[PDB]
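Some notes on the structure that comes next.
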Amino acid sequence: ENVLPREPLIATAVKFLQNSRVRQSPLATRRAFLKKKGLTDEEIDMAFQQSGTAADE
Amino acid sequence: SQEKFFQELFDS
């Protein structure tokens, strides 16, 4: 499944998101992206909650 | 490449 909820994923995700362009990248990408990378639904809002996007969750 | 940006950056 690969989608095993892991904190290392969150850390890598937050880095990814707030690196530069990902914050400006549409969530249409970001949603499928994190979920396919291995983050469950819970984890994807976790990463976005920590990074603080607060837009189209 | 933006595609690689999703890959390389999230790889590590």
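Using Swiss-Prot numbers, chain A covers 20-76, in order.
According to its header, this structure was worked out by solution NMR.
Including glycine, each Cβ sits where the backbone N, Cα and C put it.
DSSP assigns A:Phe52 (mutagenesis position) to a helix. A simple way to gauge crowding: the CB of A:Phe52 (mutagenesis position) has 19 other CB atoms within 10 angstroms, across all the protein chains here. Here the residue is the original one, but Swiss-Prot notes a mutagenesis experiment at this spot, A:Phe52 to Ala or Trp: Reduced interaction with PEX19, minor effect on interaction with PEX5.
Experimental mutagenesis at this site is recorded by Swiss-Prot as A:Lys56 to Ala or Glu, annotated: Reduced interaction with PEX19, minor effect on interaction with PEX5. Of all the Cβ atoms in the protein chains shown, 20 others lie within 10 Å of the Cβ of A:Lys56 (mutagenesis position).
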